Structure formats: C-alpha cells, structure tokens
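Undergrad: Shown below is the structure under consideration.
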There are 4 protein chains.
Amino acid sequence: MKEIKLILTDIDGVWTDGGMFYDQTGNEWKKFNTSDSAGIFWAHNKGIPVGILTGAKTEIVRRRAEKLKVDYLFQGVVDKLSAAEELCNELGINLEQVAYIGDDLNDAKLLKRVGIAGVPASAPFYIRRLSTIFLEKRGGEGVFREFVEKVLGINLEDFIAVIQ
Amino acid sequence: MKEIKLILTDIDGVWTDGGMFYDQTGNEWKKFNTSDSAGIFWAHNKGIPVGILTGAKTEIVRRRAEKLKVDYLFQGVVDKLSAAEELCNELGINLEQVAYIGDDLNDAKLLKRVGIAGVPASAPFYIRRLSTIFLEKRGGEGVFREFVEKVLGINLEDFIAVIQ
Amino acid sequence: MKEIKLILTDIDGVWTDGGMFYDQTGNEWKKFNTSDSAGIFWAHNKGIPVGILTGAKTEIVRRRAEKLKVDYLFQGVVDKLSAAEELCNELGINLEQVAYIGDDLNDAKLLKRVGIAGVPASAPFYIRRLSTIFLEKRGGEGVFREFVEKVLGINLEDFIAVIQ
Amino acid sequence: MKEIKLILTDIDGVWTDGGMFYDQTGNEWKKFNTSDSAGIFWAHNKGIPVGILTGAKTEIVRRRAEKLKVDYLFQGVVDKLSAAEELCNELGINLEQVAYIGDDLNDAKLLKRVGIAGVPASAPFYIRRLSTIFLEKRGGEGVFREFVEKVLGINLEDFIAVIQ
Ligand SMILES: [Mg+2]
Ligand SMILES: [Mg+2]
Ligand SMILES: [Mg+2]
Ligand SMILES: [Mg+2]
C-alpha cells in the first residue's frame, strides 16, 4: 500500500446512497451511516487528515462534518480537482500522496489524478472504471470506511491494538 | 437510437422507489436519488428538453423539478396521454419522437403510444411488458438516468468529452 | 380462489417494511409504497371493500387510510380477531369469506381463521407458515397489492379493460 | 443454550442499519423495525430483563426504549463493558449469564466477555468474528429479535402457546 498523507472524500453517493429527502416545506435530509465514522477513526489513528469535498452546500453536511471531526470541509466546490490541488499545495503534498473516493461525473477529473482512486459499487460504470482499487460496498453502506481501511492497510493487528 | 425530441418522465416509482413518507402532522417526503440529475444533464447536453408528468401535485416535486432545471412541469395530470399530446402539439413534434418512462396503471396509455417506452424493473408485470427497452434499474435507483443514457445512446466517448 | 367479500390488512410490516422513524421531538413517520394503492383500486373495482386493523393508533395511518379511500379503519386494536369478527357480523359475512394479510404475532389468531391468509416474505417463520397462498414480495415492496391481485384473480384482461 | 439472565444490546447498527438522518435544522432521526419489539416480548415472556447500552444519548432512543418497555437504558456510555459489569453486580449476576449483541469497535471488549455474543451480518468482519452464534439478519432487519429467539431457544411450541 503506497504512502498516503491525505484522504479526500465526496459526500452524496459515497457517504450516502444518493438519497435526497425533500419534505413539503423546503427542508432536506441526508442519511449517513455510523459505520463511516470508523473511517475518520482509522485515518486519525494513523495520523492522516481527512477532507470532504462537495458540490452542494448544506447545514446537513456541515453538522455531520463537525460531529465526525473532519480536518477539512469544502462545500460549494465547483472544481473538485482544483480544490484538491489548492489543499495539497497548502499542505505541501502532491495529488499522488492523496486518496480520493467519489461516485459521479464531477469527481472523474480528480479521481484520474490521485494516488489511490476509490469508487463505490453503486456508482455509474464510466466512473467505476476509474477506480484503482476495488470497493465491494455501495454508497451509504460504509464504503467510506471500506476505502479508508483498504488505503491504510488496516488489519487484525490494528483492530486488536485498539480494543485492548 | 430513434430520433428523440422530448423526454418525458413520471415521478413516483421512477424517480423514487414508490416511497411516500407520512409524519404525524400532515407533512410528507419523497426520497430522490442524486444520480437521476445526470439524466437532465445528458438530455441538455444533447439539446433535448425534459418534461415531468404526475398525477400528484406537491411542493416536494415542484422544488425538485426547479432544482434540476427540468424544462416542463405538469402536476395534477388527470390524463397523461393527452397532457403529453398537448406539449407535443405546443412543440410541433410527434408522440413517436417522445421517450416516456412510467411504472404504473395511469402511465399505460401513454407508454403504448410513445416512440420509446421505459418501465423500471420494480414496476408491476403488466406495465413492465409495455416497456420497449429493457431497464435493469429499479425505481429510485437511478432508473431515469439509465433511461436517458439508453434513449440518447450516451457512450464512453460522450463521457470522456464532458469531463475535460 | 374462494368467494371473498372483505379484504382485511395489517399496516406495519405489510404496507411498510416495519420501519418506524422517530425524531428528537416526539414526531413519527412511516414509509408507504404508492404501489399499494393499486390494491385498493382492484378491490374496489371488483366490488370488494378493504379494512385496516392495527394495534397502533397514529395520524400517519388515519391520513393514509383516508387518502387511499379505505372502507374501514380500526386502530388501537388489541385483539385483531375480535375486531374482524365484529366487522364480519356487521357486514353479514363470515371469516371464511375474508382475506387477511399480516406479518407478526398479533395477526396469527386471525390468520388461522380466515378464508385466505397472506403473509409477506419478510415475516418471521412462525407467521409465514400460516400463509395459505404464497407471496413473493416483502413488507413495503407492494405486497398488499400482490395479495389483492392474487386473492381476486386479477389478470391481463382486467388490466386491458381498466386502462380504457 | 447456556443459562442467560440478562440480555444487553447496542442501538445503532443493531436496532437500525446504522442510518442517522440529519435535516437542515439540527433535528435527527433513527429508523427502527417493529419486528424488534418481539425480542422484548420473548425476553419478558421468559422472565429475562433487557438492557440497552449506547454511547450516544438521544431523545430518539429514550422514546423508543419507553415505548418497548425496556428494563434498562444506559445512554452516554463511555465503556460498554464496565456499564455491563455495574449492572451485573446490581442484579447479582455474572457476565457469563449475559447475552450481548453489538456491531462495532466500542462493542468488542464486552462481546469477548459475555456468555453469548451476537453480531449482525452487516457488521465489520473484525466484529463479526467475535459472535459466538451465527446471525443471518443485518442491523435494522430484526437482528435483535433473531438474537433473542436463538439465545432463549424460542421454538414452535412457544409460539403456539402465546397465540392461544
Ligand atoms: Mg456524488
Ligand atoms: Mg408512478
Ligand atoms: Mg405488523
Ligand atoms: Mg453500533
């Protein structure tokens, strides 16, 4: 497993199954999976910061980001590759030292440039073929957790050490 | 690849899995799937307008339609065939140049008349046989996106060209 | 099939997948499937009324029942068999003329007494084995519709007739 | 099965599929499954108290706990093992006489200590392999009920006797 210094992730279609709940009054919901917070846990356990990139801008995601202690949150992103580059240069790392997971069209550019590109099984075929590792899980099923565990080579020894 | 001038689509059981959330107070929810908006984009990339027909009238749909910049919106539609005939007249096109996707009884008459008819896998056997192309996906799983991409013949080359 | 004069049905685990959504404020949700309203349609089309029995009492159900045009609604029913018997005595029919569908312990006593007993595939084994007809569909997947269609023998001809 | 005098259980990832719904206002939802109340039913039928251990604290869970008449409710638990030990001391009982079901890292320590350990099929492999009985169901699917019926040896005769 190649050395990683940054994990970026998309939200919708990764942290969720793409569901967007509208009510009659202009409110909106997302369904996260508690399983994904272990992604943050494993990352921080290994001293790796985690960033979120999202085209949308919601209080929904901002609260979730906050509670999970994500290192970086970037909502309203127009160009994900662009936002990723800014942050890399900000952190003095390059894209090759980055792991990214996204599920749709606006992810494809960044996915093509990163050290490890992950895509959920639920994603469309032309995006899915951009992944450089296989992810069994679908968005919403803890696929962020799967990505992180595979990217940092988490193993039974790590597990054993954290429950002692 | 029949010449398509108009893509029309039902809402419930196509954009959703038929789910209708009711609370204790009269509010109501639908769960849409972000993946479906890629349906509008590919449509628009090809200069094809999209119209929504629905027997229901909800603020839920109005907001989602507006958010996705759907070309035409008809709610309360008592008769889907006629309502499509009208927009076809008001556009100088023929039903044959229309792609429609629906999942249920009140879509049946319009499905039999269109040039391309799609029914999602989750639909009742009677409707599913009226489909003129096979759709692998279920309501709410991005079956509207699958439809548009089939109807419009979207290919890898299209994808390569919009991610630049 | 038998001569059915009343169709009865449970709510949670039949008309839903058993999901009960609680929020932080005391409110509650259920998710119905639009597919199931076709169940009422066919019943009413063949001249057969539909009743709902439910041990729970919610505005969720009452409004859904009303929207769907359900003939009868009994909530907070602790003995579903008593409830059905009273409705039968008032209609002038017996239980062998009833088709009932439920999914759990408090439906067993009624299930064993009616002319046609349906049980969704998702139900616990002890309840499934009481089913007198096979149902492929799970709670909330439009299994009430499937029940009605099997009980009344809905066929392609019936479909052809009603789509004008 | 071995003699069990107390059944304990996690919430998220067991009573739910791990879903955590966020709206734009800071409110929050969990999705329970009515099937799981039967687990409480069977426990009480046999004179076994049930306890909830959870690291979170929500009105969501307090309300559910009350509705289902759960004997013990511990929220805000930092250490699930010591919470179980404290209650075990209170009831005059040993961990060997406890059945516990959990699904994630914070459940591991307790799971390796109890008489019977249950882990839903949806859990991480690391946790799953601590289960001492196989469980088919995923969290939110009625896996708490499954756990209870296996732990207490509920059989056809039990069922027959309570539907009299
Ligand atoms: Mg996405
Ligand atoms: Mg429909
Ligand atoms: Mg039920
Ligand atoms: Mg858990």
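If you check the header, you will see the structure was determined by X-ray crystallography, 2.3 Å.
Cβ atoms are placed via backbone N, Cα and C, with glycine included.
Swiss-Prot lists these features:
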- C:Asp10, C:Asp12, C:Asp103: Mg(2+) binding site (BINDING)
- C:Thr34 to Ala: 13-fold decrease of the catalytic efficiency and 4-fold decrease of the affinity for 2-keto-3-deoxy-D-glycero-D-galacto-9-phosphonononic acid (KDN-9-P) (MUTAGEN)
- C:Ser37 to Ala: 2-fold decrease of the affinity for 2-keto-3-deoxy-D-glycero-D-galacto-9-phosphonononic acid (KDN-9-P) (MUTAGEN)
- C:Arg64 to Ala: Loss of phosphatase activity (MUTAGEN)
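Please go over these features one by one and say how buried each is and what sits next to it.
TA: Following the DSSP three-state reduction, the secondary structure of C:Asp10 (Mg(2+) binding site) is coil. For C:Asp10 (Mg(2+) binding site), the same-chain residues lying six or more positions away in sequence with a CB closer than 8 A to its CB are C:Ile52, C:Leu53, C:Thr54, C:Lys80, C:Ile101, C:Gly102, C:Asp103, C:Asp104, C:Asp107.
Mapped onto three states, the DSSP output places C:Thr34 (mutagenesis position) in helix.
Within 10 Å of the Cβ of C:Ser37 (mutagenesis position) there are 21 other Cβ atoms, across all protein chains.
Within 10 Å of the C-beta atom of C:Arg64 (mutagenesis position) sit 21 other C-beta atoms, taking all shown protein chains into account.
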Undergrad: If you measure Cβ to Cβ, which of the recorded positions C:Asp10, C:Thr34, C:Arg64 are under 8 Å from chain B?
TA: C:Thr34, C:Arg64
Undergrad: Going by a 10 angstroms cut-off between Cβ atoms, which of the binding-site residues C:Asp12, C:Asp103 has the sparsest surroundings?
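TA: Ranked by other Cβ atoms within 10 Å, the binding-site residues C:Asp12, C:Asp103 bottom out at C:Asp12.
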Undergrad: To the nearest whole angstrom, state the Cα distance for the pair C:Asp12 (Mg(2+) binding site) and C:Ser37 (mutagenesis position).
TA: 15
Undergrad: Secondary structure at C:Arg64 (mutagenesis position) (DSSP, helix/strand/coil)?
TA: helix
Undergrad: Listed in sequence order, which of the recorded positions C:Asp10, C:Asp12, C:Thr34, C:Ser37, C:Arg64 sit with a CB under 8 A of chain D?
TA: C:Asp12
